[PDB]
Structures are given as structure tokens and as C-alpha cells.
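Everything below concerns the one structure shown next.
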Amino acid sequence: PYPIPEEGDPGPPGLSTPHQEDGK
Amino acid sequence: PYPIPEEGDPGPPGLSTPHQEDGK
Amino acid sequence: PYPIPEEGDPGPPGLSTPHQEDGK
Amino acid sequence: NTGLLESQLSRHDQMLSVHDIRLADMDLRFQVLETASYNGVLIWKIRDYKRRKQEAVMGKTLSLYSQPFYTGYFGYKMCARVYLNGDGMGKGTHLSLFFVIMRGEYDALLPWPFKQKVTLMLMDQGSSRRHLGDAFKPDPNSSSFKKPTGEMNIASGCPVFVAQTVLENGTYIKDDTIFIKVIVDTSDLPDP
Amino acid sequence: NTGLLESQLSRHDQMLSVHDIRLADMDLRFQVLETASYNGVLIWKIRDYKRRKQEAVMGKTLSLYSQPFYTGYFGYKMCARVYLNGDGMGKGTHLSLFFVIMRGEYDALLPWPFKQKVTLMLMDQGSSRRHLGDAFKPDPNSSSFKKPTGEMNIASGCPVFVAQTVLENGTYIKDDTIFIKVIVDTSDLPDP
Amino acid sequence: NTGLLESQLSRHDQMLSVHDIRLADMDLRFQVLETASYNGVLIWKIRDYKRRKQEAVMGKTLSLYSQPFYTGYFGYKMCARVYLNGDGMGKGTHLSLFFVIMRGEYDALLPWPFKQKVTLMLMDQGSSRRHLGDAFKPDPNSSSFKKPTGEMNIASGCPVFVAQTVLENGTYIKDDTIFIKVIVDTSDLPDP
């Protein structure tokens, strides 16, 4: 169990990290 | 001592019950 | 240490008392 | 000829009165969101008793309500309804009073029917505070506290309350004005 | 000739539309200060899901926000942002959800960056209340809770949340409507 | 001739300016009911110090007030009054500050005179929070907290407070702005 991802406003893929896995 | 009567909007006399006694 | 002076709206000097000393 | 010149004029006049209505509605619609109460208590204020009085014993006016006060930002939306002259069991007799549930926007999530105390009580701005009051319980059976259909249900309340003369001949009315206080619960009501 | 007569007319028409804008802005600007919440909780209401839905899967509309609810009369000003269809890690996949901090007027005195719980959660107006939800902690390192620059920062939130089908095929949507609830803290937050 | 055409025009122009006043008043009359505080605390915000400054040392402007903040939906209605340059015992000397009671609508039922703490204090948006402040007690004898007559009584307060230079040459003013905080009681005040 882990939270705190980020604003996905189309564009920047992240400083080389961004994502999120769940919905399970 | 007893409360909870009902809206007296002119018309319907009640399902055969309505009233209220106090003011004493 | 003492408070509670009063509205200084230009005019009336007080009923013979008004003031306030501090700012120290 | 220049028949257009009035055509515009006329166009300007209603669109004009329109705002004199909007800008107007935003007037009364400024007290509600100004006399608003979200804690459970609330003070329904009433000036012009004598006037309010007559209009009621007359027929023109007889059914005042109040600032929709809620039991917390996104909760129930209840309200009061005074009957100066009185109705049901006391039309002539004396002042009657009622509680009431409107329909809310968050009103959906809320648990139904109702079930919370309501010490609706007539104050006393005299000098001793011996202001009559009383509360009861929402009875599920009788339809009046069950999840709203229209915009406000069968205003339930305790008819016989402050009796004419006792109210008119006392220390309750001041400057042709009186204040009412309904007391809903909240505790036994799981806050958001 | 009477070219003045229209000169005035024309002068009257825009000044006129002006108010039809002001009087208008004061319309939406009447819900905020009406759906306002200052305790820390708040209910973002959303009617017209299907419509809201499409416009999102389409492109026209895809980034709704909410009533700026604060954590006390002169405190933080946070807000939510729904993405019906979803973005970042779930654009197509399913509904995404985010928290967010705007810029306030009293926002200056406040301690930065942010650091308060946020149980933003999708309700359930079905008949059993098994409504999905979740909270986290503001991470100072990653820029998104630090004292505001513009008017609202990088809307941080927990992307994957309520999944399309589970949301679309369930007991969460009612009368083409659903309610969202973000839960910020306050306790571990020195009140004014 | 067509003298009517202007007759209407002219009729349209003032009724027009009327709204540009109403719609206007509803502007300032939108902050009060937006910067409103009902718990007892409150934050009077002030931008444009330098400007505010001069106008005061000048004469045009010298007597600012604040958002009427109350001690609970239907309670007392108090307010503050800053004197940038200062008056009474410090006109030139330094910044003065005062508390004050207006007249309310529910103000009638309330117990008089006044009697509640008031830690009105100048904040400090510097980096250490060493913001000067102070409170006192309402003295029944001296007329200033007794049930209101007009709309606001003799603004009582503690003249000498934040001293010019100390305020002007410090870490209290930011972006030509400063925040004030008056602290009234409530506990020793029977809630509704």
C-alpha cells in the first residue's frame, strides 16, 4: 500500500520517476 | 406532557387523528 | 503593565483623565 | 421611419428590467447567505409584528418561514415556519410554531428519515428570560421527516405554543419585534 | 443626422452587456461562497456524469475542480480536481482524483510547505456505504505543497482511484450524479 | 420633435447607472460576507501600507476598520480600527490600534455591556514570529462596551501599540502588506 503520485496534466513524463500502480 | 403534532395548512383534517391540546 | 485607553477621534480631551503610556 | 430607434430602446428596457430583477433577487438572496447558520442552532428574526399580525388575521399573509440553517456545511437543511395568528388547532386561539426539512444538494447522502432534537422556543427580550420553549422526536411512521420529495416537506411542529395574549401582553415583544430559536441536535448525528 | 441617438444607444448596449457579465459572474461567484467549507472536510458535488463523461473522453472538457474549501476562516485554501476519464497513469483506464492548494489572502502567514492528512474518497449513495477512499502525506521534497506561486500549484493526488467500470457499473452513481469527499487534517495544525 | 427618444434614453441612463451602483455595492458587500469570521478570531488584511501610510499622515484618510467578524452566527458583532500614523496619545508617534462593537440584528438578545478578552495583536510574517500584541478587559463604567445606540460605539482600544519605526524598520511589513489579529473570548460567554 502506497500513495502520493502527481498531477498528470499532459506533457512532462517526470524527472525520471512518475507512475502509479493499483486499481486492483 | 406530549408534543409532535403537524402542519395545519388549511384543508385535510388528518387520517382520522390530528389535534393538539395545551396553551395551559 | 496596564491597558484599556480609548478612541482618540480628534476633539474631546476626556472627562479629565484620558492618556496612555508605553511604546517602550 | 426611425422605428428602429425604439426597437433598440424597447430591447434595452426589458433586458434592463431583467437585471433590476436579477440584481434584485441577489438582494434577498444575500440575507439567506448572510443569516445562515451551520451549527444546528439559528435565530429567526421578525420585525413588524403588528403588521405581520394583521396580514395574518386577514388572509393575505399567513405562513412565514426562515433562513435555511443547516447542521453543518454539507448536512441536513431544516427551517422554521411561524403562524402569528395560528392554524390547525389554534387558528384564532394563539401563535403556532413549526420545524421543517427542505431538500438539499448534499441531502442525498444523509440518512433518512429524520431523527434529531428540536427545542424550537420563543425567546424573551424582557429582563428575566422566562421564554417558553419545547422539543420532541421525529416519528418515522408519520410522513414528515422522511427523505424529501419536493423542496420542503409537511412542516411538522408543535401547534399550540406561545398563546396570543400571553405573547401580546408581556415581555416577549420588543420594538415590534421578536426572536425565535429552534434547537436541532447533531451529536447523535455522525459528522462528515 | 440624429446619429447621436444611436451613439447613446450603442453606449447603452455594451455598458448594458457589461452588467449582464458582472451580474453574471456574481452568479457562479455565489456558489463558491455558498458551497464553502471551513472545517477541513467538504463535499464536491457532480451532476451530469454521462455528459461530464463524454466531454472528457472527447477532449473539450477534462479537468474539473471544486469549491475552494478552507481549514478555518483564515487558513489554507485547498481544492480537488477530478478527471472522470483519467490521466497520467490511467487516462483511458479509469477515474483519477487529486487534492490541491490554491493561493490565499491569509495564505502568507501559514507555515510551508503543506503537511496534513487527506482522505479524498469517492462516496456511495447505494445502500451499504462501501465507498472507496484513501489518504497520504505531503512530501516536502517533491514540489507540490510548498508555499504557492501562481494561484494553484501542481494538483497533487492519487491517480488510480475509482476504476471506470467499477464506478460505472455499480452503486456509486445516482441520478447521473456522484459525491466526492477529501479529508484534510487540522489538529496537528495550530489553529488561529 | 422626437424629443421622446432622448426622454427614454435619459430614463435608461440613470436607471442604468443605478445598477452600476447596486451591482457595485454588491461588490464590496461581497468581501465582508467572504472575509467573515464567526468563531471569535479574525484576520484584518491590509495591502498598500506606504499608500495607506501617507493618506494618513496627510489627512485624507486616517481611520480604517474591518470585516465585521462575530463570535458565533447570532452573537456579538465586533470590529477593529487601525490608525497607521496614530492618534490620541500617539498621532505622530506611532501606529495605534483599537477594538470595537457595532450594532447587530441579534445584538438585542445579547447581555450588556461587553466583557470578553481581546488579544488584538500585530503579526509578523518575517521568519521568527516575534509579533507584538496585547489584551484587556471591558470596563462597564466607562461607556464603550454598553449595548449599542448607533451602529458602532466609541472604538475602544489600546492606543500605543506597534511603534512607527519599529514597525516600519523591521520584519513585520511584507509586500507593502501586514496582518492584524484581534482575539476576543467566547468561553465565558454562554453559547446559543
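Numbering of chain E is taken from Swiss-Prot, so the residues present carry the numbers 377-568, in order.
In case you wondered, yes, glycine gets a Cβ from its N, Cα and C as well.
Taken from Swiss-Prot, the feature domain 'MATH' covers E:415-560, and the record attributes it to sequence analysis.
The annotation that Swiss-Prot gives for the mutagenesis experiment E:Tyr441 to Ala reads: Abolishes interaction with RNF216; when associated with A-443. The secondary structure of E:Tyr441 (mutagenesis position), as reduced to three states from DSSP, is coil rather than helix or strand.
According to Swiss-Prot, the mutagenesis experiment E:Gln443 to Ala carries this note: Abolishes interaction with RNF216; when associated with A-441. For E:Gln443 (mutagenesis position), the Cβ neighbour count at a 10 Å cut-off comes to 18, with all displayed protein chains included.
Take the CB of E:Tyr459 (mutagenesis position) and look out to 10 A: across all protein chains shown you find 25 other CB atoms. In Swiss-Prot, a mutagenesis experiment is listed as E:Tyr459 to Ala, annotated with the note Abolishes interaction with LTBR, CD40 and TANK.
Reduced to three states, the DSSP call for E:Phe512 (mutagenesis position) is coil. All protein chains included, E:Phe512 (mutagenesis position) registers 17 other Cβ atoms within 10 Å of its own Cβ. In Swiss-Prot, a mutagenesis experiment is listed as E:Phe512 to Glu, annotated with the note Abolishes interaction with LTBR, CD40 and TANK.
Listed in Swiss-Prot as a mutagenesis experiment, E:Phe521 to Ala is described as follows: Abolishes interaction with LTBR, CD40 and TANK. In sequence order, E:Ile477, E:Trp488, E:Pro489, E:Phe490, E:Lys491, E:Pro514, E:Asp515, E:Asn529, E:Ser532 constitute the residues six or more apart from E:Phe521 (mutagenesis position) in its chain with CB-CB distances below 8 Å.
According to its DSSP assignment, E:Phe521 (mutagenesis position) is coil. Per-class residue totals from DSSP over the domain 'MATH' (E:415-560), listed helix then strand then coil: 15 helix, 31 strand, 100 coil. With E:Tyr459 (mutagenesis position) as the anchor, the candidate mutagenesis positions are E:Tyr441, E:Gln443, E:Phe512, and the one with the nearest CA is E:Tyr441.
Shown in sequence order, E:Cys455, E:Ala456, E:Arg457, E:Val476 are the residues of the chain, 6+ apart in sequence, with a C-beta less than 8 angstroms from the C-beta of E:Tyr441 (mutagenesis position). Rounded to the nearest whole angstrom, the C-alpha distance between E:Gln443 (mutagenesis position) and E:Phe512 (mutagenesis position) is 21.
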